[PDB]
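A short worksheet on the structure shown next.
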Amino acid sequence: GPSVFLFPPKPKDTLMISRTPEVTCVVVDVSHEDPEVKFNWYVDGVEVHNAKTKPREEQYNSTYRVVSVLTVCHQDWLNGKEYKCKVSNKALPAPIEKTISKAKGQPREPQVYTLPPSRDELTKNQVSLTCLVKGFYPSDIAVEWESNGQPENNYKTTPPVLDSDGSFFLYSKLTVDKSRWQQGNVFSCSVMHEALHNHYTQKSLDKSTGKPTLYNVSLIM
Amino acid sequence: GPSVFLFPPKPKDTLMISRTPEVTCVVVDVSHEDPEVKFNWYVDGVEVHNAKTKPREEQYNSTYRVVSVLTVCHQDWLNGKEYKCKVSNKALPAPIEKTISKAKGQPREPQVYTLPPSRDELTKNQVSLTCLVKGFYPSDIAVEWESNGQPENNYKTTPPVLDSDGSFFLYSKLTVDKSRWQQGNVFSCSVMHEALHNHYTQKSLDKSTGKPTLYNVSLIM
Amino acid sequence: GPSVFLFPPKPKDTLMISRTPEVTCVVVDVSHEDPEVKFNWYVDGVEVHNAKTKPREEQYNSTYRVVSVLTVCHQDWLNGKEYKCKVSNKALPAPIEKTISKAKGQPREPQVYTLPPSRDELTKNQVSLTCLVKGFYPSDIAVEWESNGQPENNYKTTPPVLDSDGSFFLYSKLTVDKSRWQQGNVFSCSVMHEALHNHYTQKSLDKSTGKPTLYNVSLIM
Ligand SMILES: *[C@@H]1O[C@H](CO)[C@@H](O)[C@H](O)[C@H]1NC(C)=O
Ligand SMILES: *[C@@H]1O[C@H](CO)[C@@H](O)[C@H](O)[C@H]1NC(C)=O
Ligand SMILES: *[C@@H]1O[C@H](CO)[C@@H](O)[C@H](O)[C@H]1NC(C)=O
């Protein structure tokens, strides 16, 4: 009857400290005649019952969106511990189990190059800052933006694209007020990837990124 | 029960006169006992005979795949003509009428900007050239790289991504060797979208464009 | 009789995800008459028996010095959760309970400024890079040196010093060869602090960071 959908945690809440990691073993299409879904967890074999019991959520099509969330510590998740999720349901003929861990494979150091806007874009009242993050592995990666140590929110991030060499790459455009950009403000693009040292790196740009030694040869007629 | 997958025309072919759109209805999962299938084309309810049928190929799973392509006028697709492929077979109780047409989404023109590689990437053996396309609507765009008219092959392109203004945007990275880059080869990225004037535009770069040094001329009065 | 010194994890380990933090429960002046040691740990009163105990060793003073390493996850120490170590020694009148936790107080975001080497440094073969870090709170902070994504080891860091306004400040001197610094090799300062956004900040520092040399040419014909 009911099916099971397993979701690995996002890179954001497992690659950095102040957001806890949590694996999302979800059960779907649980009908009204068997609302009980039992949550059992294994992390590299040892049974753990510290998961939080999210109560059942009804659905429009008379099913159940019941979610099992397992609290994790970051280091062991980085070690690829397998999450055996044991779920037993009355309409389920047997206890259905699913497994997931860290996406294995040789990690690649994500080279981060932050590119300035093109000169022709400076005509428009809004300006775009781009952050190429290329040559990484796996696709688990997050990119944010910040200026003066405070995050920005008018940015978007394109999904990763497979590269020829077996790596991946992605871009992220931060659109800000052009007035804030011409004032010499500094913008820094943050990259959180497992291969990085301390699982974090940063690069920055300013208005005066490409510039000689201030040869301000100005002609007035 | 055989099913039909309908191919919309590629945006590049619809928006380029030299190329041509190919609306195609694809018939799959046809048992070998009854591979006789006929297609009835109705362009706004008009039976048309121009359809061409390619040779059929057997699938690995002991089913058959008989295909029929249809070259079409550019204005007919650009004006949202209703396209119907009526699939008839002895193994289907009812004909399949899948209709395909272009959307009426108010098209907003893009604003192509392309950026030279960052100074950090100049050290690596290969540089990356990005052709950002921003602000367009709808999401049908093909981006092509080339140098001196020869279309470059080794390049990738991110899928269109929604923005905060309701439009779309995308990038495209070209894997060009650093040795070819430093000689100043001129590379041009091509943007093909229906909202453009003539439905085509391009931007070309060189080391001179976006050079790290810039004599700040400030020709003012 | 025997005494107990309790030590917190080093700021680097608790401040970055790459390493592990340990709360140390040292027992000193442990006589050979009753070498019995018992290690208990309360995490907000929650007993945990995951601790690792190193074997005993002999000092100059005819006693052992055993320790109790306790491996914890970073968010728990960063949450201010209380920790306690109980050691039951027969000679002492009662087993001694010692508590430890995060140094509380309103967090202050560190401000990072990089100062290029003085004009007197180019005479010597090894210039000094200074990463001023000031105006933060509390004194748990790690500073590392990175060049093109790789750490440097020829660096030192002053302990935090009380400032005028109650905050702390510390510097860090990275010694590089004058050839590398004069080659335009990029250098940046990494700061691990609990009050920073994503617990990380970086500041670029180069020859181009200095050398403003306003070359202001004008022509008013
Ligand atoms: C350079 O000249 C321009 C044009 O006169 C002026 O606006 C600008 O302030 C000058 N900058 C410097 C650093 O002298
Ligand atoms: C470069 O020239 C432009 C155009 O006049 C001017 O606005 C800008 O301030 C100049 N840059 C510097 C650093 O002076
Ligand atoms: C540079 O010179 C320009 C005119 O050439 C002047 O407007 C500007 O104020 C100067 N900037 C300085 C001296 O910083």
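Every residue number used here counts from 1 along the chain in the order it is shown.
Using N, Cα and C of the backbone, Cβ positions are placed for all residues, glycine too.
Secondary structure at B:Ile17 (mutagenesis position), as computed by DSSP, is coil. One entry in Swiss-Prot concerns the mutagenesis experiment B:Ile17 to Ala (Swiss-Prot position 255). Its note says: Impaired ability to activate the classical complement pathway.
With a 10 A radius on its CB, B:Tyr64 (mutagenesis position) counts 19 other CB atoms from all the protein chains. In Swiss-Prot, the entry for mutagenesis B:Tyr64 to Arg (Swiss-Prot position 302) states: Impaired ability to activate the classical complement pathway. The structure shown retains the original residue.
Here Swiss-Prot notes a mutagenesis experiment, B:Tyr64 to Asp or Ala (Swiss-Prot position 302), with the remark: Enhanced ability to activate the classical complement pathway.
Under its mutagenesis annotations, Swiss-Prot gives B:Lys86 to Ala (Swiss-Prot position 324) the following note: Impaired ability to activate the classical complement pathway. Neighbours of B:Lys86 (mutagenesis position), defined as other CB atoms within 10 A of its CB across all chains, total 16. A strand conformation is recorded for B:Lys86 (mutagenesis position) in the three-state DSSP classification.
Annotation of the published mutagenesis B:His199 to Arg (Swiss-Prot position 437) in Swiss-Prot: Enhanced ability to activate the classical complement pathway; the original residue is retained in the structure shown. Summarising the environment of B:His199 (mutagenesis position), the number of other Cβ atoms within 10 Å of its Cβ, over all protein chains shown, is 19.
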Message: Of B:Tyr64, B:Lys86, B:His199, which is closest to B:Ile17 (mutagenesis position) if I measure between C-alpha atoms? They're all mutagenesis positions.
response: B:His199
Query: Which number gives the other C-beta atoms within 10 angstroms of the C-beta of B:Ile17 (mutagenesis position), all protein chains shown included?
result: 10
Message: Can you go through the mutagenesis positions B:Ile17, B:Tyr64, B:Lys86, B:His199 and pick out those with a C-beta less than 6 angstroms from ligand 3?
response: none
- prompt: How far is it from B:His199 (mutagenesis position) to B:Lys86 (mutagenesis position), counting Cα to Cα, in Å?
  reply: 31
Message: Quick check for the class: what is the C-alpha distance, in angstrom and rounded, between B:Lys86 (mutagenesis position) and B:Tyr64 (mutagenesis position)?
response: 18
- prompt: Looking only at DSSP and grouping its letters into three states, which state does B:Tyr64 (mutagenesis position) belong to?
  reply: strand
